[PDB]
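Undergrad: Questions regarding the structure given below will be posed in turn.
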Amino acid sequence: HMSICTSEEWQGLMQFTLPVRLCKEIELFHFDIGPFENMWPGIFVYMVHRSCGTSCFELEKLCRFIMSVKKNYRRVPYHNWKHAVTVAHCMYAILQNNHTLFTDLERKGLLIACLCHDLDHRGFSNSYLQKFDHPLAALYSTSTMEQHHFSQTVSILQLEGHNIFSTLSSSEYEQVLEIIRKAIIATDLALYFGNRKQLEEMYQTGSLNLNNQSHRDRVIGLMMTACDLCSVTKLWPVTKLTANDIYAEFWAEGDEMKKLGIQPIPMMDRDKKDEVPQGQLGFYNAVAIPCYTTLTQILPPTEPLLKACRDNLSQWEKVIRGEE
Ligand SMILES: CC(C)c1nc2ccc(OCc3ccc4ccccc4n3)cc2n1-c1ccccc1
Ligand SMILES: [Mg+2]
Ligand SMILES: [Zn+2]
């Protein structure tokens, strides 16, 4: 009950070479994959190659897994293939600029989760499926979409010719799986708040140990949110247009509410269009700024994420004041 790729879909992936003129761009935190839909699955291979190495995975199983993932993504406005590769590119940028902090196992896993973290997302919030009343919320009633996504990842691994973690010991296979799980669950924005709080705590009182496994999981989750939210760290004209994809999904979920006679919260009510710039400023100030702040505290080399988040922030101010 998991879609797979065709043989030819993936064979096109093996043949793909990232163009020389993106070997620098790709390396930037602000890098916008938008223009290169053709290249996205290929972009992911290259990012894995550069980081983990040209023999970390067998070429054909990797390409079969990537292209099947693409397939188990839906043509929803924001929670789609383009967001999975985007998130994974941010993590790429993160891992590259922190080259000795993470293990072989972490790096390969975390890039794999980012690709999988929104697998088969419907374009409806948790709020929406639980609060009325999807078949997917009477299966996972605690982080609905997040246990689904992992569940999903696992299945794609478990098909024939697909298990890219073959050549790991029964031990290292069941270690990576646990990095992936924690990583995906960690992308539930509701969890993000305690965690960030707990890390500001551990940072300030001087008690953060990266030798500690569960403090690692803490840092990893943050890295995962920081990656989930990276729309807010692009260049302004990219940042705008991505906000356009997010709201169409919000709103279209808001529209399903009205169709059952239920007022959505203003976030998903398109009739409340011009409270967006206000909303974004709010979000940036309550969620995004803090996020990249804590992360830059802990991994200082992630700092341009904070820089670009601040530029975007002030653009919204200007929109709000009447000057963009
Ligand atoms: C990561 C992404 C899915 C996301 N989660 C979000 C959770 C909250 C949010 O508040 C905005 C807002 C709040 C209140 C409003 C009230 C009225 C109208 C619009 C309003 N807009 C934006 C959020 N965005 C987002 C991130 C970046 C870009 C776009 C969207
Ligand atoms: Mg998600
Ligand atoms: Zn996501």
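Going from the start of the chain as shown, residues are counted 1 onward.
Quick check of the header: X-ray crystallography, 2.3 Å.
In case you wondered, yes, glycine gets a Cβ from its N, Cα and C as well.
As annotated in Swiss-Prot:
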type     : residues                            : note
BINDING  : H79, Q280                           : 3',5'-cyclic GMP binding site
ACT_SITE : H79                                 : active site, proton donor
BINDING  : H83, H117, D118, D228               : divalent metal cation 1 binding site
MUTAGEN  : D118 to N (Swiss-Prot position 830) : Reduces activity 1000-fold
MUTAGEN  : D118 to A (Swiss-Prot position 830) : Loss of activity and of zinc binding
BINDING  : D118                                : divalent metal cation 2 binding site
Undergrad: Under DSSP, is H83 (divalent metal cation 1 binding site) part of a helix or a strand, or is it coil?
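TA: Once the DSSP labels are grouped into three classes, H83 (divalent metal cation 1 binding site) ends up as helix.
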Undergrad: When neighbour density is defined as the number of other C-beta atoms within 10 angstroms of a residue's C-beta, which of the recorded positions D118, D228 has the lowest density?
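TA: If we count Cβ atoms within 10 Å for the recorded positions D118, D228, the smallest count is at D228.
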Undergrad: Which of the recorded positions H117, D118, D228 has its Cα closest in space to the Cα of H79 (3',5'-cyclic GMP binding site)?
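TA: Nearest listed residue in space: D118.
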Undergrad: Starting from each candidate's C-beta and looking 10 angstroms out, tell me which of the binding-site residues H79, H83, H117 has the most other C-beta atoms.
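TA: The largest 10 Å Cβ neighbour count belongs to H117.
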Undergrad: Distance between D118 (mutagenesis position) and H83 (divalent metal cation 1 binding site) at the Cα atoms, whole Å?
TA: 8
Undergrad: Can you give me the Cα-Cα distance between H117 (divalent metal cation 1 binding site) and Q280 (3',5'-cyclic GMP binding site) in Å, rounded to a whole number?
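TA: A Cα-Cα distance of 24 Å.
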Undergrad: Any of the recorded positions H79, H83, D118, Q280 with a C-beta atom under 6 A from ligand 2? Give them in order, or none.
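TA: With ligand 2 as the reference and 6 Å as the Cβ limit, the list reads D118.
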Undergrad: Using the CB centroid of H83, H117, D118, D228 as the divalent metal cation 1 site centre, which other residues of the same chain sit with their CB within 8 A?
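TA: Going along the sequence, the neighbours come out as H79, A84, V87, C114, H121, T187, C227.
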Undergrad: Measuring Cβ to any atom of ligand 3 with a strict under-6 Å cutoff, which of the recorded positions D118, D228, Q280 qualify?
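TA: Among the recorded positions listed, those whose Cβ sits under 6 Å from ligand 3 are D118, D228.
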Undergrad: Could you state the whole-number distance in Å separating the C-alpha atoms of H83 (divalent metal cation 1 binding site) and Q280 (3',5'-cyclic GMP binding site)?
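TA: Approximately 19 Å lies between the Cα of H83 (divalent metal cation 1 binding site) and that of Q280 (3',5'-cyclic GMP binding site).
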Undergrad: Across all chains shown, how many C-beta atoms besides its own are within 10 angstroms of the C-beta of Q280 (3',5'-cyclic GMP binding site)?
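TA: Excluding its own Cβ, the number within 10 Å is 23.
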Undergrad: Helix, strand or coil for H117 (divalent metal cation 1 binding site)? Use DSSP.
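TA: DSSP call for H117 (divalent metal cation 1 binding site): coil, neither helix nor strand.
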Undergrad: What whole-number Å value do you get for the CA-CA distance of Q280 (3',5'-cyclic GMP binding site) and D228 (divalent metal cation 1 binding site)?
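TA: Distance between the two Cα atoms comes out at 16 Å.
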Undergrad: According to DSSP, folded down to helix, strand and coil, what is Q280 (3',5'-cyclic GMP binding site)?
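TA: Note: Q280 (3',5'-cyclic GMP binding site) is helical by DSSP.
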